[PDB]
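Engineer: I have a structure I would like to understand better, so I am pasting it below and will then ask my questions one at a time.
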Amino acid sequence: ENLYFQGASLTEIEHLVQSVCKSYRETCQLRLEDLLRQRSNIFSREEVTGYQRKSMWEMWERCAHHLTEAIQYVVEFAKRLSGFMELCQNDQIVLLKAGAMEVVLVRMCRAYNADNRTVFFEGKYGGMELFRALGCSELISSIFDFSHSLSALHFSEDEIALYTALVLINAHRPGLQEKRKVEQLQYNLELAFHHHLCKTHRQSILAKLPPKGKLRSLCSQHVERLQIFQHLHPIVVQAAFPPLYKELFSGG
Amino acid sequence: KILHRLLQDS
Ligand SMILES: CCS(=O)(=O)c1ccc(CC(=O)Nc2cc(-c3cccnc3OCc3ccccc3)cs2)cc1
Ligand code: NA
């Protein structure tokens, strides 16, 4: 079926590095240089107050839509990732249901400016105060701190490519039918990320990477806050939340 | 529904 479902040689692991990095460049949504250049474009006091005065449901709908836009690029990344399409449809759905949000949160660090603690949202950079109308402050500050700790690692685009590939191909996700096939794909992607870090003298970041439970805590926080919003405005979720967002975070 | 469709659309 696929070469990376078996034990790969050094040269094949080298091909995998290049393959993962190509897949990511083609699906990274926004180019890094565009995000970096736009760092000077920050929302004014007036604009921040405008977002803060928006109704809770209005802000929830905008954030869910933007998050769905990013997730779509992650689905495209998985489709182009070596071996993912060779897995069964059950296992592809399992991996994306559990990992799409985690990949988006990793990818988000590119759009985060550590210097002034701002994130890129709807054309400009804004601090966490911009999201106050959502009424989920703990979760917003948890995403900002996570973006901050990743930003401190000074990830290259190639590093994000290889790390996110590994975030997606997790053989420990509950519900995987072909666990051994996934285990082997993960082991080769692991070798590819660690080979690239070795080749770029970047192995010092391995101990500095966040624990797996941290990304899981952020996804659990997001699902818990959505359920709270759902009880308050159920028809907002039912009529105006994107169908892909509902399929991943509420259950269809 | 949506995820199955995205994965099938080549
Ligand atoms: C990822 C690929 S990228 O190219 O780096 C890239 C492409 C496009 C954008 C623009 C964009 O969509 N900005 C967004 C920022 C946030 C967000 C940030 C911090 C904290 N909370 C957030 O809202 C959480 C939330 C809350 C409730 C529901 C859903 C979601 C959500 S959406 C950025 C980066
Ligand atoms: Na950053």
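Indices start at 1 and increase along the chain as displayed.
Quick check of the header: X-ray crystallography, 1.9 Å.
Using the three backbone atoms N, Cα and C, a Cβ is placed for every residue, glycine included.
According to Swiss-Prot, the protein carries these features:
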type: MUTAGEN; residues: A:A70 to F (Swiss-Prot position 327); note: Completely abolishes transcriptional activity
type: MUTAGEN; residues: A:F121 to Q (Swiss-Prot position 378); note: Completely abolishes transcriptional activity
type: MUTAGEN; residues: A:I140 to N (Swiss-Prot position 397); note: Nearly abolishes transcriptional activity
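In the displayed structure, how are the listed features positioned relative to their neighbours?
Structural biologist: The local packing around A:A70 (mutagenesis position), expressed as other Cβ atoms within 10 Å of its Cβ over all shown chains, amounts to 18. Secondary structure at A:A70 (mutagenesis position), as computed by DSSP, is helix.
Long-range Cβ neighbours of A:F121 (mutagenesis position) (same chain, at least 6 residues apart, Cβ-Cβ under 8 Å): A:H66, A:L130.
All protein chains included, A:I140 (mutagenesis position) registers 21 other Cβ atoms within 10 Å of its own Cβ. A:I140 (mutagenesis position) carries a helical DSSP state (H, G or I).
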Engineer: To the nearest whole angstrom, what is the C-alpha distance linking A:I140 (mutagenesis position) and A:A70 (mutagenesis position)?
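Structural biologist: If we compare the Cα positions of A:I140 (mutagenesis position) and A:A70 (mutagenesis position), the gap is 17 Å.
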